[PDB]
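Data block below; observations after.
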Amino acid sequence: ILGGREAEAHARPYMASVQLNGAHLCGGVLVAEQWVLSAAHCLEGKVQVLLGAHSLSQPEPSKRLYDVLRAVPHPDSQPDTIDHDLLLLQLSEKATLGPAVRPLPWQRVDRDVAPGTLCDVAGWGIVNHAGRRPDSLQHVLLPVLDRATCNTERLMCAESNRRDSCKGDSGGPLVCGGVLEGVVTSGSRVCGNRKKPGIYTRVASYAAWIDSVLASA
Ligand SMILES: NC(=O)n1cc(NC(=O)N2CCC[C@H]2C(=O)Nc2cccc(OC(F)(F)F)c2)c2ccccc21
């Protein structure tokens, strides 16, 4: 997250860190007791999910690491596009839920968020153009753009005036009104440049797919 602030500890209990070899790789969102949503290019070693965290490195009683039983990328995802860039991760067991570990409701109704609404994006992605990697969860509020400025019907954008998502925030949540609306996409892009908006996968466009996969337990 560029141009953001340290989040309050455990105040976004849906957050997840998607980890490779013990190292944060992508954001993710707990969307059911046993399922985390993230981005497709995250899956392309050992993939694990860390829930209940604020610090990546410091002891916290709420922190628990999970193995992944099944990874379900979107079947139309491809490694060279940011279309269909969703990934569902089934945890090896149901997560122990509590105030620090809670699923977030996600948008099933296919309507755009009102342009200019401020939504919250969180993550442990880089925090400056030197690639400084934060130990504690970051977040920022960002205004949603109209579709015509963003240019599909399956993507939304947000302003990128120095405040923005960036590398390592991929897969993480864009939240409005307490509901997941977007998932940070996982393609490379210039960050922080007002002419080059942040891009996020519109979760409401994928309602049937998500429901399907979650139906499969
Ligand atoms: N939407 C955005 O603006 N972006 C999304 C990006 N894609 C990723 O981010 N990833 C691809 C999959 C794994 C992942 C990744 O590289 N993860 C990664 C790799 C090394 C270190 C790392 O941790 C930390 F973020 F802290 F650096 C994460 C990205 C890259 C550069 C610039 C903008 C970017």
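Note that the numbers count up from 1, one per residue, in the order the chain is shown.
Looks like X-ray crystallography, 1.5 Å, at least that's what the header says.
Every residue gets a Cβ built from N, Cα and C, even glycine.
According to Swiss-Prot, the features are:
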type: ACT_SITE; residues: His41; note: active site, charge relay system
type: ACT_SITE; residues: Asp85; note: active site, charge relay system
type: ACT_SITE; residues: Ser170; note: active site, charge relay system
type: MUTAGEN; residues: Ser170 to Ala (Swiss-Prot position 208); note: Abolished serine endopeptidase activity
Cβ-Cβ distance under 8 Å to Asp85 (active site, charge relay system), same chain, at least six residues away: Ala39, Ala40, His41, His74, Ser77, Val183, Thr185, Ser186, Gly187, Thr201
Cβ packing number for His41 (active site, charge relay system), 10 Å threshold: 22
Distance bridged by 4 unmodelled residues (Cα of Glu44 to Cα of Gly45, Å): 10
Set of same-chain residues at least 6 away whose C-beta sits under 8 angstroms from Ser170 (mutagenesis position): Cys26, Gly27, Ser38, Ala39, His41, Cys42, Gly125, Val184, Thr185, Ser186
Gap length 9 residues; flanking Cα-Cα distance, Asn151 to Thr152, Å: 7
DSSP-derived class (H/G/I helix, E/B strand, else coil) of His41 (active site, charge relay system): helix
